[PDB]
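Peer 1: Once you've had a glance at the structure underneath, I'll fire off some questions.
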Amino acid sequence: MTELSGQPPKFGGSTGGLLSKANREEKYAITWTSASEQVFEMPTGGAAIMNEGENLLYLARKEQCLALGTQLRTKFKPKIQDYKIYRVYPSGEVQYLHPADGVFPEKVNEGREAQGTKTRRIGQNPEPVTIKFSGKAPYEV
Amino acid sequence: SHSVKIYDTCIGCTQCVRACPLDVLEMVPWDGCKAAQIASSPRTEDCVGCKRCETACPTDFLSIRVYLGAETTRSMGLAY
Amino acid sequence: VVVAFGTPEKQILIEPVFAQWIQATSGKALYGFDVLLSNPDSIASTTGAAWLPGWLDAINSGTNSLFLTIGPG
Amino acid sequence: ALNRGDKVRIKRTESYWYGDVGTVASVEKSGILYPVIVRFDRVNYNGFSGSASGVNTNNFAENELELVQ
Amino acid sequence: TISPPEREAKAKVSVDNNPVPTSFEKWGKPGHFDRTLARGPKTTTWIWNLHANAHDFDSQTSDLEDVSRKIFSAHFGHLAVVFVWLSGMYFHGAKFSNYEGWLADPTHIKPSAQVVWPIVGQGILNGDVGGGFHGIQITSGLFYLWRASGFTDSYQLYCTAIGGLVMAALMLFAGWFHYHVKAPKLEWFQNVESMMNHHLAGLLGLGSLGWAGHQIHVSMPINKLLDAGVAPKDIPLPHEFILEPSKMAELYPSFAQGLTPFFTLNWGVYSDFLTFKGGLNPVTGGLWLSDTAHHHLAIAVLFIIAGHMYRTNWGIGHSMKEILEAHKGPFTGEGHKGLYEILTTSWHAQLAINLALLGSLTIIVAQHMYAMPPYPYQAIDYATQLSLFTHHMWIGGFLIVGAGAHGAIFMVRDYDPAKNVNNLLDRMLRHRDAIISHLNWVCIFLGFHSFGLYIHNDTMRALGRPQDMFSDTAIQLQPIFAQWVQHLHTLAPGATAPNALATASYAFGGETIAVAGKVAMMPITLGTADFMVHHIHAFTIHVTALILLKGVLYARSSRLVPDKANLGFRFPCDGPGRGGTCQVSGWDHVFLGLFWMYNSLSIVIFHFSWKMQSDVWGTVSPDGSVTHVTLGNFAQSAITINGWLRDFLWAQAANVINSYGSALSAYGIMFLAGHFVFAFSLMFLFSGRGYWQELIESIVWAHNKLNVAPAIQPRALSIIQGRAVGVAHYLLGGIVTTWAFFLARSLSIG
Amino acid sequence: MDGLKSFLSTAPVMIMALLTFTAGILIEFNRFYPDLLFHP
Amino acid sequence: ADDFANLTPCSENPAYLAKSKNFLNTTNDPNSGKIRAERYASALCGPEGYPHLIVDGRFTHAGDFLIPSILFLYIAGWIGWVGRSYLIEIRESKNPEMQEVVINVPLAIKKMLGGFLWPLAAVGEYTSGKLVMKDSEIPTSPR
Ligand code: CLA
Ligand code: CLA
Ligand code: CLA
Ligand code: CLA
Ligand SMILES: CCCCCCCCCCCCCCCC(=O)OC[C@H](COP(=O)(O)OC[C@@H](O)CO)OC(=O)CCCCCCCCCCCCCCC
Ligand SMILES: CC1=C(/C=C/C(C)=C/C=C/C(C)=C\C=C/C=C(C)\C=C\C=C(C)\C=C\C2=C(C)C[C@H](O)CC2(C)C)C(C)(C)C[C@@H](O)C1
Ligand SMILES: CCCCCCCCCCCCO[C@@H]1O[C@H](CO)[C@@H](O[C@H]2O[C@H](CO)[C@@H](O)[C@H](O)[C@H]2O)[C@H](O)[C@H]1O
Ligand SMILES: CC1=C(C/C=C(\C)CCC[C@H](C)CCC[C@H](C)CCCC(C)C)C(=O)c2ccccc2C1=O
Ligand code: SF4
Ligand code: SF4
Ligand SMILES: [Cl-]
């Protein structure tokens, strides 16, 4: 958020990384600490060597960051659960994304709002003849 | 952006969140099931619509529904 | 399979009876069912209809496409 | 008014077993919208493409059922 | 099971005594090899998934030592199957053919090795091939092989079939033995240096050695009499030549000297049967057997010498690990480091090489047999020539795509990124987009500059503008390189090959050899119509390579799917999101590459079949002139799509549709049948299972209405299985159509 | 043993045995009395 | 009346009588062609020389369609009835699907050998009410 501290991973460069639109429009960065120096697969292609301690890597979109995060904790015995994914703007504006409230979205947590929650069954959706000519869908109401 | 809803038939098993590859879904404490939790979709802006949640639903027919909508750069999964 | 084996005398050739009979109901005599307009004694012919003589001549002349003679094909 | 081992017919319309008859497995205490857990002899559609079968159990509500036996 | 002693003598032999017992209880339990299927069928899909994973041993067990022991016995079983099939051919030649009736007058009769049972009118399929025999005229060229091998009596083929069945029993037994009695450990396998030594020195060396010995003692002294004009009943037996070595010493002047000169480095004296004539045999139209025996002897020596390069137990020899770790340059970093470990652990990594090379070599076999006919009277049998060529084209075409499949399988299942850190594979994985986009551009270029030429020629000839065409009579596109190498091979016997008497093949240029009334091989003049079709072939192969390569370079992940490696090798998609993620797996890429392999070989075989009938094959006049079948219109009509539509398809398909009432009627039947299966595949290839499951819902309601629904709930085919049935039926219908068409056309040219 | 008696009675083995038996029936019947476009 | 005036019997047909002397042999019997010449000479023919079959329901040609129709329907009802009864018999044994994959030969044969009375069994199941089901008891989809 304030600063993106981290060492760039050992990698000989690849063509699957970020592009011109990815630098001008938006790019994503992920920061994590490695217990030691090991090899990890790049979500863009190839195999890289993560530095010992705090690491930093910039990617094109968010799904790449989350795919690397789901790889870090599952393949290595010193599992990495402190990987933090940030979205970077063209104005240097960096905001927090994953994890949201410091806890993984898997398990429940106190302090979250119900978004998209409905109080009905799918077989209880209204008929499309009652809402036609209105800018609303059977699921939006 | 796509629309993600969660119905009261949800048993709160976190499977749809464990299968989501873009941190779109979360889990909030509820009072309907034994687990006392229900799925939530706060960050619909990161939802591509790969239906990985609906695939990982246990209830009789889905309890979470995804309705594709106006596709954008983020929903189209554009990396270039 | 039956023609390829030099035995064209075993083809299941179904005669379209239900349609040729309808053709006979309007004046087609090549099949000779003697039903309705194909039969000179049906009360449908003795009606003094002005169109009957033209229709009966047009249907049975082997030059036009009016109710073509059909078969198993 | 159900117990373990009762034959009930599903009336959830959108359900895969709507019209089929399943067996009650166990009923949870109060405070739950769908406490009646029912097992079925026939799997549903659930599962990824190419799966071997599906799920043969689900939770329902009492106003959605009809005892037979 | 049984208990033998030990069978070893200070070797790397390592087995396990009775690992898997022998029982039949697992036979009544289908799908037991998979944990997901053993709990019983709950849907009909459970049945399909049973066959879709019957041989996939990775999903079954994770222990590689078990998988290798399975694969060894699987190969033994395949060899048993093959020996059964081959004994079938020998027995049908012994008791259901006219090999003896053909060997007498080979130029006035047709080969036939099948008799159709006269029933419900199918007895008409027994065509009079000549000499009083009635049967199906074969095209596999078995009589030519059996003549070049020295077969003269039916009892010989009978004993060959008996030996084939014995070897089938032996391979079937060895399979069970190497998995139920003493299954080898991993110590016996991973000796790739030792295995290469043994497969070069013993298999491919001693094999050609013994076959050359056979030819010198069986094939040559009997084919020499067959080519002279001697009756087969008057020709002696092969063992009468060893029982009387003087009869062999006399029949070849070199044989009149003994065996000592060979050991005393006097090779040049054996020039009376180890010849280097080249060309063909003016009596049979095939290659000289005196040259083939010498060739097999040379190949034998070469392979036995090659089997002594790698290190085994006596210290000497190489280790491929050393050679791979040594090769590294400034362009590839570490080079081949880790490749030995890749190919010594991953079976799919090995199969992706073996399949590629075996398919390429099958294609080479076809391309070499068609132009240098090695069997007697096969160049006159245009049907047999075309059939062998196209069959060995299709086998190789399938085996090549197998490599692109198993490479992606290796990528998803066996690629460890920690084991590939900046080597060939790892660095190739980096610039995937570079290679793929460059091949994309190359394929687009080859599509415009090969097919657009045909479109332009069709539009010009349609507009009535002959001076604007790419023909031999307008804007010529002459192939200079191919004609130059043709002329090089023509001038070989008098320059870069003084010992060679004739050229390798008469297709490059030279004389015109003809047997009976038909031609065997003549110079294949290459012009514009050949240049264009060669570029068409190159384009189609390039697109197929692009597809099957993007299937491997993106099986791990991509900008679309970064976690694709989790999804496995075979999966339909990853949801309709991201605009649509349909057909992204390596399995889908192989599904697509099958079609392009078919489309490439469809033009290859048509190029062959029309160029041979137009500019090569044809009756020869007694004065010397040669009149081709299609009157040599290939160089003047094969340049437009309408030419292939009319003068190739419409013109040469008449033999198939007019085949009713004859012995070739089955070919017209199968022609229409392939036309049927082709269109049947389109139902699967154009639809989706979401409609078929909803229809099965109504049919299930109908069955439950009368209470006749199976406990095995019916489920439509999976998306992957839908695509698989589609492509399978597409290929089946197309290949059946082309097979029927080619056979009916080639049998109807005399 | 019953392990092989259950394999000989599986769906594919039995569905091919019945097809072979019915093929034999039809083939022998149309051997001894072929060409039956209809009933005399 | 003069039904099928455009059709003449094979005994009178011109092209048929021309082709019947030159009939091929299906089986090993050389007379099979002349056997066909004598066998098909009773049916009605067309002006091309090929026999035609009339299926409008007349009894003159009950050997053309009626006999095969009845024989089929008999054998097909046999097949379907023994299949349905065996499918119901499986529903009470151990694992209703495994016995649908692995056939109970001592049971399947016992049910096949009792299928020659499938009409009576079907009528007895319809009168008692075993043949058909009730709509209110069958799983249906949302309307
Ligand atoms: C009568 C001899 C016999 C018996 C009783 C068994 C029994 C058994 N084998 Mg076995 N096997 C045998 C011979 C035998 N095998 C031979 C000769 C080979 C060499 C090919 C093998 C190779 C082999 C392997 C590699 C494996 C087994 C396995 C097994 C076990 C499970 C088999 C199964 O899945 O169901 C039965 C399977 C079938 C009935 C397959 C049907 C036949 C297929 C479709 C084609 C037949 C090809 C055939 C081998 C060659 C053709 C013959 C030729 C005339 C054309 C089981 C206890 C498996 C195991 O141990 O479980 C983990 C295992 O992986 N066997
Ligand atoms: C010696 C070569 C070889 C070997 C050992 C293997 C081995 C294997 N392949 Mg493979 N493959 C090969 C060549 C080979 N392949 C080639 C040349 C191709 C290109 C076509 C493929 C394409 C391919 C694909 C796409 C897949 C495999 C898969 C597999 C694995 C599972 C096999 C399976 O599905 O069970 C048994 C196989 C079947 C049940 C297929 C039956 C359907 C056939 C094709 C019908 C053919 C009809 C018949 C031949 C002719 C029609 C006559 C008809 C009228 C009766 C297995 C380890 C699967 C895998 O997951 O990899 C791990 C997979 O999906 N292969
Ligand atoms: C030649 C191509 C072909 C063929 C044969 C069919 C055939 C069929 N289509 Mg179809 N279709 C096709 C192309 C084809 N389609 C294409 C290109 C499309 C666009 C994608 C569609 C889209 C389509 C739709 C949307 C639907 C169909 C349906 C049907 C079925 C209707 C039932 C029927 O006709 O009665 C009888 C069946 C036949 C005449 C075909 C069976 C032929 C075989 C040879 C019979 C013998 C079985 C054989 C011996 C099996 C043993 C194989 C062994 C050798 C391994 C039928 C099987 C409808 C359906 O499902 O029916 C309810 C349906 O709704 N089709
Ligand atoms: C006991 C087996 C059985 C029975 C009694 C029925 C009965 C029925 N089927 Mg059906 N069906 C079956 C098996 C069976 N089916 C199988 C195995 C399949 C998969 C190929 C189908 C697929 C099928 C379809 C797609 C449809 C029906 C339909 C129907 C209904 C109309 C009849 C018909 O369509 O003509 C004849 C039925 C067929 C040509 C389908 C194939 C019949 C199979 C090959 C015969 C089964 C033999 C069985 C193995 C015998 C077991 C003996 C036992 C002792 C082991 C009818 C009540 C139709 C419907 O919905 O109702 C209007 C319809 O659309 N069936
Ligand atoms: C039909 C041909 C007549 C037309 C002329 C076309 C000229 C072809 C260009 C020269 C060959 C280029 C390859 C050698 C160049 C070469 O391999 O140098 C060697 C270099 C790596 O060598 P290293 O120094 O690393 O050596 C160590 C190795 O042992 C591995 O560590 O490989 C590369 O350059 C990688 C780049 C490949 C991308 C270039 C390949 C271009 C693709 C098209 C090739 C067409 C070939 C057609 C043959 C039928
Ligand atoms: C007069 C006759 C024909 C005319 C025929 C008429 C026009 C056809 C009439 C059809 C009528 C409309 C339908 C007949 C019956 C319909 C009922 C619903 C039949 C139900 C059968 C079901 C209940 C049977 C079920 C179970 C039966 C009992 C045995 C099977 O194993 C298995 C299984 C299928 C489960 C024509 C075409 C004109 C030609 C002429 O020569 C002869
Ligand atoms: C040459 C052609 C050969 C194939 C044709 C002949 C088929 C012969 C069928 C075998 C007859 C015995 O009938 C068969 O008995 C086996 C015994 O395991 C039964 O098998 C079943 O019951 C037995 C116990 O009884 C269980 O242990 C077993 O798991 C279960 O499958 C089959 O359900 C039945 O089909
Ligand atoms: C028709 C169809 C189906 C339904 C296909 C089905 C239900 C397959 C029918 C198989 C029958 C039951 C078996 C008949 C074929 C046998 C394999 C042949 C064996 C014959 C021997 C026993 C002699 C799909 O599931 C599908 C999925 C995706 C895209 C397109 C389609 C599609 O077009
Ligand atoms: S998988 Fe479906 S039912 Fe279960 S917690 Fe997630 S959204 Fe709710
Ligand atoms: S549709 Fe796919 S991307 Fe969107 S929330 Fe569900 S699993 Fe995540
Ligand atoms: Cl033209």
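In chain B, numbers come from Swiss-Prot; the residues present are 2-81, in order.
Any Cβ shown, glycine's included, is placed from N, Cα and C.
As listed in Swiss-Prot for this protein:
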DOMAIN    B:2-31  domain '4Fe-4S ferredoxin-type 1'
BINDING   B:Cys11, B:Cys14, B:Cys17, B:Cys58  [4Fe-4S] cluster 1 binding site
MUTAGEN   B:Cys14 to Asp  No detectable PsaC, D or E; when associated with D-51
MUTAGEN   B:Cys14 to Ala  No detectable PsaC, D or E
MUTAGEN   B:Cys14 to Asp or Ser  Considerably decreases amount of functional PSI, grows mixotrophically only under very low light
BINDING   B:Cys21, B:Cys48, B:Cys51, B:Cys54  [4Fe-4S] cluster 2 binding site
DOMAIN    B:39-68  domain '4Fe-4S ferredoxin-type 2'
MUTAGEN   B:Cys51 to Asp  No detectable PsaC, D or E; when associated with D-14
MUTAGEN   B:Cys51 to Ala  No detectable PsaC, D or E
MUTAGEN   B:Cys51 to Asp or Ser  Considerably decreases amount of functional PSI, grows mixotrophically only under very low light
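Surface or core, plus neighbours and distances: that's what I need for these features.
Peer 2: Cβ atoms under 8 Å from those of the domain '4Fe-4S ferredoxin-type 1' (B:2-31) belong to residues 37-51, 53-71, 73, 75-76 of the same chain, restricted to positions at least 6 beyond its ends.
Residues near B:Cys58 ([4Fe-4S] cluster 1 binding site) in space but far in sequence (CB under 8 A, at least 6 apart, same chain), listed by position: B:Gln16, B:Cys17, B:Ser64, B:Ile65. A coil conformation is recorded for B:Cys58 ([4Fe-4S] cluster 1 binding site) in the three-state DSSP classification, outside any helix or strand.
Its Cβ placed at the centre, B:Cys14 (mutagenesis position) has 19 other Cβ atoms within 10 Å. According to its DSSP assignment, B:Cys14 (mutagenesis position) is coil.
Around B:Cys21 ([4Fe-4S] cluster 2 binding site), taking its Cβ as the centre, 25 other Cβ atoms fall within 10 Å, counting all chains.
The Cβ neighbour count for B:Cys51 (mutagenesis position), using a 10 Å radius over every protein chain in view, is 24. For the recorded site, B:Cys51 (mutagenesis position), the DSSP three-state label reads coil.
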Peer 1: Closest to B:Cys21 ([4Fe-4S] cluster 2 binding site): which of the recorded positions B:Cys11, B:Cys14, B:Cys51, going by Cα position?
Peer 2: B:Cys51
Peer 1: Write out the long-range same-chain contacts of B:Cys54 ([4Fe-4S] cluster 2 binding site), meaning residues 6 or more apart in sequence whose Cβ is under 8 Å from its Cβ.
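Peer 2: For B:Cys54 ([4Fe-4S] cluster 2 binding site), the qualifying residues are B:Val5, B:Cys17, B:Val18, B:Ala20, B:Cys21, B:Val25, B:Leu26, B:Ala40, B:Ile65, B:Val67.
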Peer 1: At the level of the C-alpha atoms, what whole-angstrom distance separates B:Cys14 (mutagenesis position) and B:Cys51 (mutagenesis position)?
Peer 2: 20
Peer 1: Suppose we screen the recorded positions B:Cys21, B:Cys48, B:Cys51 by Cβ distance to ligand 9 with a cut-off under 6 Å; which survive, in sequence order?
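Peer 2: Going through B:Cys21, B:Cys48, B:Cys51 in sequence order, none turns out to be close to ligand 9.
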Peer 1: Could you measure between B:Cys51 (mutagenesis position) and B:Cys11 ([4Fe-4S] cluster 1 binding site) for me? Cα positions, answer in whole angstrom.
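Peer 2: Distance (Cα to Cα, whole Å): 20 Å.
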Peer 1: About how far apart, in whole Å, are the alpha carbons (Cα) of B:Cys11 ([4Fe-4S] cluster 1 binding site) and B:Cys48 ([4Fe-4S] cluster 2 binding site)?
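Peer 2: About 20 Å separate the Cα atoms of these two residues.
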Peer 1: Within 8 Å of the Cβ centroid of the [4Fe-4S] cluster 1 site residues B:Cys11, B:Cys14, B:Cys17, B:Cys58, which other residues of the same chain have their Cβ?
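Peer 2: Leaving out the recorded residues gives B:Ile12, B:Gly13, B:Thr15, B:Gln16, B:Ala40, B:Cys54, B:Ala57, B:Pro59, B:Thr60, B:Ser64, B:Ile65.
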Peer 1: Around B:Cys48 ([4Fe-4S] cluster 2 binding site), how many other C-beta atoms are within 10 angstroms of its C-beta?
Peer 2: 24
Peer 1: Within 10 Å of the Cβ of B:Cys11 ([4Fe-4S] cluster 1 binding site), how many other Cβ atoms are there?
Peer 2: 26
